[PDB]
Amino acid sequence: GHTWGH
Amino acid sequence: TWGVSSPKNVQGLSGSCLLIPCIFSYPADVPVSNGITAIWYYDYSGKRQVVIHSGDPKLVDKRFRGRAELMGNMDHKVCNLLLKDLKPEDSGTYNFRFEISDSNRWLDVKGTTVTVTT
Ligand SMILES: *[C@]1(C(=O)O)C[C@H](O)[C@@H](NC(C)=O)[C@H]([C@H](O)[C@H](O)CO)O1
C-alpha cells in the first residue's frame, strides 16, 4: 500500500 | 480536493448506539473502475483494526463484527459510521479510508475520537 506504513 | 468531513469528537452512552456523520471528496479528474472501497479503522496507529470494509467484510475484526455498519451512499459521497451496542471498550479514535484506484487511495488523519460514557 504505502504512505503511512504499518 | 481530497478530504473527509466528520466531527472531531463524539460521545455516546454505553448500551446505546452512535452515528458518526462523514463525507469525502476527490478530484473531478476521478477514475471510475474501483467501485470505491470504503473502510473504517479503529486505533490506526496501534492495533489498527477494521470496523467495516465495503470490499469484503471478512477483513473486519471480530471485535466490531455485527456491531458496526456503514450508513452511506458512495453516489452522494456519504461515509457515516453506525456503531451498534456501544460499550466502554469502543472509546478511542476512528479514521476513514476510501479507494477509487490502486494509486488513488486516501486516509483521513483527523479521524473522530469517540468516548463512551455512562
Ligand atoms: C498514500 C497512502 O497510501 O494513503 C498514497 C496515496 O496515493 C495518497 N493519496 C493521494 C491522493 O495522494 C495518500 C494520501 O496522501 C494520504 O492518505 C493523505 O492522508 O497517501
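We number chain B the same way Swiss-Prot does; the residues here are 20-137, in that order.
Header says: X-ray crystallography, 2.4 Å.
Just so you know, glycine gets a Cβ as well, placed from its N, Cα and C.
Positions annotated as domain 'Ig-like V-type' by Swiss-Prot: B:20-136.
Swiss-Prot documents B:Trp21 to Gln as a published mutagenesis change and attaches the note Loss of sialic acid binding. Taking Cβ-Cβ distances under 8 Å and a sequence separation of 6 or more, the neighbours of B:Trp21 (mutagenesis position) in its chain are B:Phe43, B:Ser44, B:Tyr45, B:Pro46, B:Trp125. Under the DSSP three-state reduction, B:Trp21 (mutagenesis position) is assigned to coil, being neither helix nor strand.
Sequence-distant contacts of B:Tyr63 (N-acetylneuraminate binding site), defined by Cβ-Cβ distance under 8 angstroms and a gap of at least six in the same chain, are B:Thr112, B:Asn114, B:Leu126, B:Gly130. Under the three-state DSSP scheme, B:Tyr63 (N-acetylneuraminate binding site) falls in the coil class. Summarising the annotation, Swiss-Prot assigns N-acetylneuraminate binding site to B:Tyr63, B:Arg116, B:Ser122, B:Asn123, B:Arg124, B:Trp125, B:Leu126.
For B:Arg116 (mutagenesis position), the same-chain residues 6+ apart in sequence whose C-beta sits under 8 angstroms from its C-beta are B:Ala57, B:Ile58, B:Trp59, B:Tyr60, B:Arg124, B:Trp125, B:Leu126, B:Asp127. In Swiss-Prot, a published mutagenesis experiment is listed as B:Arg116 to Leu, annotated 10-fold loss in affinity to sialic acid.
While the structure shown retains the original residue, Swiss-Prot records the mutagenesis experiment B:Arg116 to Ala with this note: Loss of sialic acid binding.
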Recorded positions whose CB lies under 6 angstroms from ligand 1, from B:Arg116, B:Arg124, B:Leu126: B:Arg124, B:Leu126
For B:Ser122 (N-acetylneuraminate binding site), nearby residues of its own chain (Cβ under 8 Å, 6 or more apart in sequence): none
Other CB atoms, at most 10 A from the CB of B:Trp125 (N-acetylneuraminate binding site): 17
Residues that sit under 8 angstroms from B:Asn123 (N-acetylneuraminate binding site) by C-beta distance, when 6+ apart in the chain: B:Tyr45, B:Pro50, B:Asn53
